[PDB]
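Notes for the one structure printed next.
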Number of protein chains: 6
Amino acid sequence: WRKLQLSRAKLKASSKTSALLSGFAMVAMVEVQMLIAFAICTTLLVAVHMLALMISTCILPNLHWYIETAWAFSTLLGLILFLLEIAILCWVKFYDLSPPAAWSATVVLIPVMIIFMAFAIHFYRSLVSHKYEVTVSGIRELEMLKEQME
Amino acid sequence: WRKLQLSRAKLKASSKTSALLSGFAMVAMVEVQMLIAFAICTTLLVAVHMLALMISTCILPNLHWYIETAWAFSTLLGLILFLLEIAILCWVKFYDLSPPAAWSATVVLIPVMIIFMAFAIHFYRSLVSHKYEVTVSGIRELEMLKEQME
Amino acid sequence: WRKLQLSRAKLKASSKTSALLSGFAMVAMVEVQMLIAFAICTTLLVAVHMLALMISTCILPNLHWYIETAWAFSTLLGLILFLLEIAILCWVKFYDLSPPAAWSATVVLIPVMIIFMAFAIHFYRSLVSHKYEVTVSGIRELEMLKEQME
Amino acid sequence: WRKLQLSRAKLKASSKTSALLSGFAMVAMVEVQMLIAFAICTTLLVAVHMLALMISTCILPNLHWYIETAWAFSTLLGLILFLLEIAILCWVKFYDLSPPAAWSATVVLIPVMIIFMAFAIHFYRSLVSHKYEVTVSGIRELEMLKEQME
Amino acid sequence: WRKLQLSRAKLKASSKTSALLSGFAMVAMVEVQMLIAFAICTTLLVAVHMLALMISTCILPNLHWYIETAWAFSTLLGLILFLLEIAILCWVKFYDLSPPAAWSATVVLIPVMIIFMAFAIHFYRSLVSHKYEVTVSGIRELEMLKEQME
Amino acid sequence: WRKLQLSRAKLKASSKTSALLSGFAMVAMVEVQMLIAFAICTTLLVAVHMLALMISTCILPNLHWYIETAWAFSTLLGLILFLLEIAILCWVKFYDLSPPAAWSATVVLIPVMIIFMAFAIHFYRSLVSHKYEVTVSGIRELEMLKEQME
């Protein structure tokens, strides 16, 4: 039952978060209407969420770990892009009269971005260690029974 | 119970995702206000979601696999269109003074689009193999009982 | 329990879908600000969803089949209208400078609209046949018991 | 359990429907920026939903029929107003150059509005009769036991 | 179980209602861009919802009645403000050419506002009486057992 | 079961609240298009929510207290920023013709901000005391059994 709820909660959140970000980012682009980066960022950001949303639909009818990677990787990737998107927006909006303030947006972007990716590495690192930790402990216990077995 | 939740979760997500995309895409069009493609893409994109939403309503009161195809196919088709829609938007917004940056939008579109369709093929391919895999295994087990039966 | 969930899921989806479409369509109209059709379509579309939403509220406290017709009919009717609405929007937005592209919107509208209504007819047709199918089978079984009864 | 779900489903739908309508109607007003009616309609519409939303909050901690009236009456009243609001919007947007089309909006409004209120009367009328129907049937059964009792 | 659901339903509704109102009110302000009141009302309204949202987050990990007051008071306070906000918006939008219609907005505001606060007083008054009612009934029953006890 | 629901409810609310605020704040910035503060505030605000949303995704597959800190701290931090964001918006919008009224926005901001942070301190302070309160009571009870044990 715990596993069923995990997918259920993940399905709604992923769709809700991915859909809104795509729509708002899209509208944000039309309102204003580095130069090349803005176009590429918006397109890539939307595509990532779309592919992820598809995963929610394909999994419904239904290797499991492989597909899981796509959902986690895409959702995470999209979030980072959204962060990159807003930074560009400020640069684009202020780009006309506000160029002076525009720089602060990207400069302050680096700090949070680094911590964002760095924090993920630490969490993952600890997880990997646990996998190995259990492996050593598991075989150890079996040997205990095996030894006494003889 | 597992089957009931599958439809329940799919119903909300499909409606939430399809509805928002339709509304935002619609508004995105009015804000700005290849040339012909923009009009066709928007209309087709919305229609796909609408038909899908209807499926959610018709199934509520209630061959099952046939209807399922419409929901999965439409939702997937709409997502691809939304991706095509945003690419056109950038081309439309920048189309005036920004034509130079405009190309990057469509050029970067090809990459994601290919993977989008290609990935679906792989997932489906594996599924088809499983159907056959079970067929061979099933008849095999029955023969086992049949042979011993004699 | 299966019946309770059916209404519960239907209540949320109907409200979420009907509300958003009404709001977006409303805003889409103010942004731009055949000519007569645009005004009539928007008003009628919103009214349908409103009446439907009311059904969700009235049923909460609580012939059952009769009211059900209003919910299914209204929701379905509204969806078709939303499709008609977007087609008009393209015609309205492009109508000024965009006439070249405007036509494609309505022309491509016909295809999806036809299939939309046509598909509903097929599904309903199969359902009606089932109702008659059961009737024949039901009386048949009773006769079996009736004959042996004598 | 059936009663608990009734309130739970009603709480979410009421809040979701009332909140969105209030926000969109509010934004619709700022975009454009009979004359007096537009101002009064918008303010009254929002107030109705707000009071209703409060009901959802006040009932959470917790005569029951009395409060129920406020929720049903307010939600229903607000829906009717929203319908009146959109009609005014078309009249306001087109009011400048579009007056010819503006009339169709209000004219087509009367039809749906009438049926909207008229339909409610029929449903309520049937309900009232049922209450009396049970009253007569109930006393009748008791008399049956009373007569045989002697 | 009844208590758990009460908080669960309250958590989602509060967040959904508070978040949307804050966002729309914020956008409504940028679109148009008494004079001083408009600025103060918007800031205060948003702050109230934010603090409330925090309550939802802080309570998750977890005197209970004290915190409850903040949620109910803030949510209720915010709703009243939202009502005050829309009235100001009409006054602001029409303030230019529409001053004549502007007055009707605030004038019609008084009626609903009065009933809003007044209705709350009646509901609370009845609740207080019940608390005392039970107190008298409780001691009475105990005395009954106490008397017969001797 | 109580613990499972806690995370489930927290997951949806966090995503819904964080996503909407990010989108609206983003759009609010494009509509208008201290000077430097506006750019920094918007970028930082969005980044906080994004990192938080990631937490919802990473925890799904799965020290527990450590990660919990990120979710609570980020969500809370973002809310405060949103409050700071709106204050800047008023200052930015009125900044042109409205400078006079602009001050009232920030001045009235201080009051709510102080109470916002101050209130959290009191709640946390009481919690800490309880932790120590239980510690003293716990050891005390064990001694009772320990003494009688001898």
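Note that chain C is numbered according to Swiss-Prot, with residues 148-180, 191-219, 240-327 shown in order.
This entry, so its header tells us, was determined using X-ray crystallography, 6.9 Å.
Cβ coordinates come from backbone N, Cα and C, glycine included.
Copied from Swiss-Prot, the annotated features are:
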- C:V174 to A: Constitutively permeable to Ca(2+) ions in the absence of Stim (MUTAGEN)
- C:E178 to Q: Impairs store-operated Ca(2+) influx (MUTAGEN)
- C:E245 to Q: Decreases store-operated Ca(2+) influx (MUTAGEN)
- C:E262 to Q: Impairs store-operated Ca(2+) influx (MUTAGEN)
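Residue density at C:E262 (mutagenesis position): 24 other Cβ atoms are found within 10 A of its Cβ, drawing on all protein chains shown. A helical conformation is recorded for C:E262 (mutagenesis position) in the three-state DSSP classification.
The model of this deposited entry stops at C:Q180 and resumes at C:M191, leaving 10 residues out; those two Cα positions are 15 Å apart.
Spanning 20 unmodelled residues, the gap from C:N219 to C:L240 amounts to 11 Å when taken between Cα atoms.
Within the set of mutagenesis positions C:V174, C:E178, C:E262, the entry lying nearest in space to C:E245 (mutagenesis position) is C:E262 (CA atoms). Taking the Cβ of C:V174 (mutagenesis position) as centre and 10 Å as the limit, one finds 19 other Cβ atoms among all the protein chains shown. On a Cα basis, C:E262 (mutagenesis position) lies 12 Å away from C:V174 (mutagenesis position). The distance from the Cα of C:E178 (mutagenesis position) to the Cα of C:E262 (mutagenesis position) comes to 14 Å. C:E245 (mutagenesis position): 16 other CB atoms within 10 A of its CB, across all protein chains.
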